[PDB]
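Input: a single structure, listed below in structure tokens.
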Amino acid sequence: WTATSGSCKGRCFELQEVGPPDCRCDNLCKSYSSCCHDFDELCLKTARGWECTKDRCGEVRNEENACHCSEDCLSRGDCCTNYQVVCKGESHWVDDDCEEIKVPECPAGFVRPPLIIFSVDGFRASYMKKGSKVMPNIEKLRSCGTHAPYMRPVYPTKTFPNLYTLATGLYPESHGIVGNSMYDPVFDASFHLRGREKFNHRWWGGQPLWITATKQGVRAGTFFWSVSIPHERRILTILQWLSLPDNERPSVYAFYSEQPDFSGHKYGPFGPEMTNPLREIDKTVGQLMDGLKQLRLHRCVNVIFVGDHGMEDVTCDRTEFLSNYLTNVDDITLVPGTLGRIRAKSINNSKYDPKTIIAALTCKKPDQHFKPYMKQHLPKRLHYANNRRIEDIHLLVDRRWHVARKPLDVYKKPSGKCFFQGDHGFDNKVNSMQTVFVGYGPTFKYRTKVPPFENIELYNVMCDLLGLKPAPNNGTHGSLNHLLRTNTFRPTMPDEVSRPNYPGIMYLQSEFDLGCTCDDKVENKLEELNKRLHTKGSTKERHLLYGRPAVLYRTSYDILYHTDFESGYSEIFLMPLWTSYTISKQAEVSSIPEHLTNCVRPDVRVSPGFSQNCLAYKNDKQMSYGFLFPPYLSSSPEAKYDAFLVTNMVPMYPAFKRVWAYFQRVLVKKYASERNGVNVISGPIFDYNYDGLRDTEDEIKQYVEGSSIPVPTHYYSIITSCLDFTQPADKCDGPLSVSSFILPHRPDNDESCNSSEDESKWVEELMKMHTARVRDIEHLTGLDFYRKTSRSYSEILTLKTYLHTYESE
Ligand SMILES: *[C@@H]1O[C@H](CO)[C@@H](O[C@@H]2O[C@H](CO)[C@@H](O[C@@H]3O[C@H](CO[C@H]4O[C@H](CO)[C@@H](O)[C@H](O[C@H]5O[C@H](CO)[C@@H](O)[C@H](O)[C@@H]5O[C@H]5O[C@H](CO)[C@@H](O)[C@H](O)[C@@H]5O)[C@@H]4O)[C@@H](O)[C@H](O[C@H]4O[C@H](CO)[C@@H](O)[C@H](O)[C@@H]4O[C@H]4O[C@H](CO)[C@@H](O)[C@H](O)[C@@H]4O)[C@@H]3O)[C@H](O)[C@H]2NC(C)=O)[C@H](O)[C@H]1NC(C)=O
Ligand SMILES: CC(=O)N1CCC(c2[nH][nH]c(=O)c2/N=N/c2cc(C(F)(F)F)cc(C(F)(F)F)c2)CC1
Ligand SMILES: [Ca+2]
Ligand SMILES: [Ca+2]
Ligand code: NA
Ligand code: NA
Ligand SMILES: [Zn+2]
């Protein structure tokens, strides 16, 4: 109940929300059906439209007008945005040459430059180039300020998850807005775009920017605008708020536009109808900047122009139907469209089985346009699993496609045709899903291009721009320092928590009873001192190029040196946490020799009690083993024996070994040839609770049968070289280049529908799908990489957030 018979007189777009049943006059009151009776009349004036004309200049104030052209309007803060242009001979902001904003030029009483977030729904990254001729205000922001060629949204690339990620710095699995539609099994409640459940605070986790600001004494404009409030009124409201007395005036504001997304759904991303929405958005930016200029704030405010996601061509004929795959389609609930999420229709149905649903959906049609995954098997870069609102079965849908349960869900009578031509929601690495970032103002750099970055990073920067301490989030604070003229955030590297042991030769061969064998009994002061030096770390400078990784948790581990590689060996997990080696451009690939095929050698530096054993592998009929440093890349026949040490061994399913062996035998050398040497760091990852974070020992669900050897859920590699590829990886003077992956350690290759073919036809495709940031691997391992480089720490933070996408231009 609302007692809608209070009044909005003097309350229009009030910033404090009044509680039920008293009536509201804030920018969201319409959405709640709660506005006072006179809200439209007083707060939503339209009379005479939005622009001054020559005949209106100097008019007697008429309080009925949408905006004012009277002499008093500047001091009232309610002129039409083009007032000084029409009436005082001033220029539009877009027509002024740009001039560097070296310092804030703010009116007296401003404590800090205000921030205005100008958010545009469905603004695909390529609109900035493709629509530049029809967006002159936006193009001036972009060319004069700081811009990225694109900004990566979070998955799913839907509106609510991305807008709340912008506000919080959190992945959707952590903030809880995991789709536009959701069912929470604990609340037994559903969240929908339409309706009232979405206003309940229990959906919305983390701490959004407006709460962070308010807690720290920085006033915030109300971020959300009821759909029916025209954009011109949104802009005039922000400009009016900026004219408030210092003690009342917010420091942070948000504008939102439902375009170009609204039209993009109807017409496709590049439909000829799309030109007009882009023109209209540019006009709104122009109104804002002209309005700021009239208030002498155009060289004071930091403006962020930012989208939530892009837009792809999708039509209803490109729909896959689950009823073409499942016999039991009526026993499931599907959240459909550009991603699929499946759960049981009824919790009382004991015949429901996700294993049989996955199998029925796996590689069933030659050009099948979705792929089913248990959520823990989704690429880790998606960070899309650790929330009870995310169903266990997920369908990753190919770009340009939909999935639906039955054809009747898609068509409507009488004709059966559908009219949409665009959609979004796909994997966040897809080019059509990329969106925009421009920052313009005294705190941003001048005429500066920055590399693409993820929208999870922006919360930290918005906190920096407002002098706020960010709540804990998934950004890497400092990684966007290169966007900023000032207010940079200068973090210190985390402290190493566990220091390594450096064991020497402590055990005799006969102390080991591991059931291993090796034909190595094959027989010099010259060369013997040489081998001893390698074991003491004489080659470590070649193979550990950026320092040893730091271990950020409490554990017991050993550093082990060899001719061709260095490793940090865990006495708790019985395998390396990391193995580091450099392969030059000139390196040669060799085979595993016949006499060494089944060779595993005890490591006399590490006790039998802290070693794996071969008998476990012999007894475990599902599990084989691989090596982290590849024997194929040994520098000499003699050095190759090091690669067969039990301390270089890791558990691997035979199916996974196909992947691994191809990576090690073929792809590493290929990358070294292409990149002028590579440094490789590889290792295991244990994430049995799929929370994106390193498992402790007591979270491990699977061991090599009969043993205490834990089975990794994933294997990673970080592959680093010189950004200037004219310099070899091991003699690089300047910035670095990296690509990494986190491959799922699966006992089958069902994910790869072409896996019966030669590995040259499917393995690299798998690896691209599972591309990763170094930062993802840090979370998953508790290691901190690149500790010793010549580079600035912020530069290294940027490097650690890099994702190699494998998408064309
Ligand atoms: C991305 O960045 C974020 C932010 O930094 C990272 O997320 C953090 O990760 C931490 C570790 O997983 C986690 O810390 C836990 O906090 C628990 C208290 O949590 C509440 O309070 C905080 C603070 O205000 C709040 O943020 C939380 O909000 C979550 O939960 C509500 C639901 O109430 C949601 O609305 C909200 O969206 C958010 O949900 C997300 O996180 C939860 C986990 O907290 C998930 O379950 C959801 O799926 C969703 O992802 C909470 O309201 C605290 O209880 C935990 O402590 C337990 O574990 C420690 C280990 O140190 C142990 O010592 C304790 O004893 C305790 O164990 C006891 O409880 C266990 C569980 O019942 C039980 O098994 C034991 O036997 C014990 O009894 C823990 O410290 C922190 O909450 C989140 N924060 C957020 C905002 O998500 C995230 O990791 C980053 N991602 C990556 C990949 O880096
Ligand atoms: C129909 C639809 O698809 N809907 C429902 C209406 C909703 C909407 N209408 N009017 C608005 O102003 C607005 N959202 N504005 C923001 C802006 C930000 C930002 F400033 F950070 F960018 C964050 C958020 C938050 F949701 F994440 F909280 C919301 C848009 C999604
Ligand atoms: Ca959107
Ligand atoms: Ca974990
Ligand atoms: Na075996
Ligand atoms: Na397969
Ligand atoms: Zn949309």
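Residue numbering for chain A follows Swiss-Prot; the residues present correspond to positions 51-573, 576-591, 617-886, in that order.
So this one's X-ray crystallography, 1.6 Å, going by the header.
Keep in mind that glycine also has a Cβ here, set from the backbone N, Cα and C atoms.
Feature annotations, courtesy of Swiss-Prot:
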- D171, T209, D358, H359: Zn(2+) 1 binding site (BINDING)
- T209, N230, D311, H474: 1-hexadecanoyl-sn-glycero-3-phosphate binding site (BINDING)
- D764, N766, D768, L770, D772: Ca(2+) binding site (BINDING)
- 98-142: domain 'SMB 2' (DOMAIN)
- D171 to N: Abolishes lysophospholipase D activity (MUTAGEN)
- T209 to A: Abolishes lysophospholipase D activity (MUTAGEN)
- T209 to S: 15% of wild-type lysophospholipase D activity (MUTAGEN)
- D311 to N: Abolishes lysophospholipase D activity (MUTAGEN)
- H315 to Q: 20% of wild-type lysophospholipase D activity (MUTAGEN)
- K430 to A: Impaired secretion. No effect on lysophospholipase activity (MUTAGEN)
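Residues of the same chain lying 6 or more positions beyond the ends of the domain 'SMB 2' (98-142) and with a Cβ under 8 Å from any Cβ of it are 282-283, 285-286, 289-290, 292-293, 336-338, 340-341, 343-345. Taking every protein chain shown into account, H315, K430 are the mutagenesis positions, and of these the Cβ with the most other Cβ atoms within 10 Å belongs to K430. Minimal Cβ crowding within 10 Å, among the recorded positions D171, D768, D772, is found at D768. Candidate recorded positions: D171, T209, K430, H474. Nearest to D768 (Ca(2+) binding site) by Cα distance: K430. Sorting the domain 'SMB 2' (98-142) by DSSP state (H, G, I as helix; E, B as strand; all else coil) yields 13 helix, 3 strand, 29 coil. Filtering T209, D311, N766 by Cβ distance to ligand 3 (under 6 A) retains the following recorded positions: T209, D311. Spanning 2 unmodelled residues, the distance from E573 to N576 taken between Cα atoms equals 10 Å. When the CA atoms are compared, no recorded positions among the candidates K430, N766, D772 lie within 10 A of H474 (1-hexadecanoyl-sn-glycero-3-phosphate binding site).
DSSP classifies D358 (Zn(2+) 1 binding site) as coil under the three-state reduction. In sequence order, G172, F173, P203, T207, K208, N212, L213, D311, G357, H474, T485 are the same-chain residues whose CB sits within 8 A of the CB centroid of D171, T209, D358, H359, the residues recorded for Zn(2+) 1 being left out.
When the C-alpha distances from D311 (mutagenesis position) to the recorded positions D171, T209, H359, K430 are tabulated, the minimum falls on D171. Taking Cα separation as the measure, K430 (mutagenesis position) is nearest to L770 of the recorded positions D171, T209, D358, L770, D772.
A distance of 25 Å separates the Cα atom of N766 (Ca(2+) binding site) from that of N230 (1-hexadecanoyl-sn-glycero-3-phosphate binding site). Here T209 (mutagenesis position) comes close to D171, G172, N230, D311, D358, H359: these same-chain residues lie at least six apart in sequence, with C-beta atoms under 8 angstroms from its C-beta. Distance from the CA of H315 (mutagenesis position) to the CA of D772 (Ca(2+) binding site) is 42 Å. Only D311, of the recorded positions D311, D764, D772, place a Cβ under 6 Å from an atom of ligand 7.
A gap of 37 Å separates the Cα atoms of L770 (Ca(2+) binding site) and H315 (mutagenesis position).
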